[PDB]
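As structure tokens, the structure follows; a few thoughts come after it.
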Amino acid sequence: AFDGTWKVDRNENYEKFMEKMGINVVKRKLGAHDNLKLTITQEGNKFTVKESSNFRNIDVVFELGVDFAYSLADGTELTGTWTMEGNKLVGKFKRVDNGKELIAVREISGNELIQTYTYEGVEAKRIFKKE
């Protein structure tokens, strides 16, 4: 049950991961303070994620297993899929610039939604709290 609003609580190795991605210092710095919140709606295999931050306010729509295009809030463009792996949502992306692969994972640990990002042997964790 991914359903509902998840507000960021704590971050793990996040600026290091942003540094890895080639992201600008002030943009990393503000990205560390982003006040991110996800309001997730499942409508079958069609997922809508209202993504809300200090940078932006976006509705992300995606259907499980079908490639979509996503832009980071920094403008990094990515293309890829989210599949469900039992209890997880596993995103497999690739930048449109370099074509380097980005791996995302979404788990609900009780009342925690844990988001893990992996790029170039660098892993970052962002922990959200159920509102």
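We number chain A the same way Swiss-Prot does; the residues here are 2-132, in that order.
This deposition comes from X-ray crystallography, 2.0 Å.
Using N, Cα and C of the backbone, Cβ positions are placed for all residues, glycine too.
According to Swiss-Prot, the protein has these features:
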- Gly45 to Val: Small reduction in stability, impaired ligand binding (MUTAGEN)
- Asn55 to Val: No reduction in stability (MUTAGEN)
- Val61 to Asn: Reduced thermodynamic stability (MUTAGEN)
- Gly66 to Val: Large reduction in stability (MUTAGEN)
- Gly76 to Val: Reduced stability (MUTAGEN)
- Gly81 to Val: Large reduction in stability (MUTAGEN)
- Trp83, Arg107: hexadecanoate binding site (BINDING)
- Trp83, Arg107: tetradecanoate binding site (BINDING)
- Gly87 to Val: No reduction in stability, impaired ligand binding (MUTAGEN)
- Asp98 to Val: Reduced stability (MUTAGEN)
- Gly100 to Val: Large reduction in stability (MUTAGEN)
- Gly111 to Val: Small reduction in stability, impaired ligand binding (MUTAGEN)
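A C-beta separation below 8 Å, combined with a sequence spacing of at least six in one chain, links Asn55 (mutagenesis position) to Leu31, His34, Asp35, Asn36. You'll find the Cα of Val61 (mutagenesis position) roughly 12 Å from the Cα of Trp83 (hexadecanoate binding site). The shortest Cα-Cα distance from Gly81 (mutagenesis position) to any of the recorded positions (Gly66, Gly87, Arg107) is found for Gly66.
The two recorded residues, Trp83 (hexadecanoate binding site) and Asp98 (mutagenesis position), show a Cα separation of 20 Å. Per Cα geometry, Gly66 is the residue among the mutagenesis positions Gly45, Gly66, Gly76, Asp98, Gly100 nearest to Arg107 (hexadecanoate binding site). For the recorded site, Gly76 (mutagenesis position), the DSSP three-state label reads coil.
Of the recorded residues, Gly66 (mutagenesis position) and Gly87 (mutagenesis position) place their C-alpha atoms 14 Å from one another.
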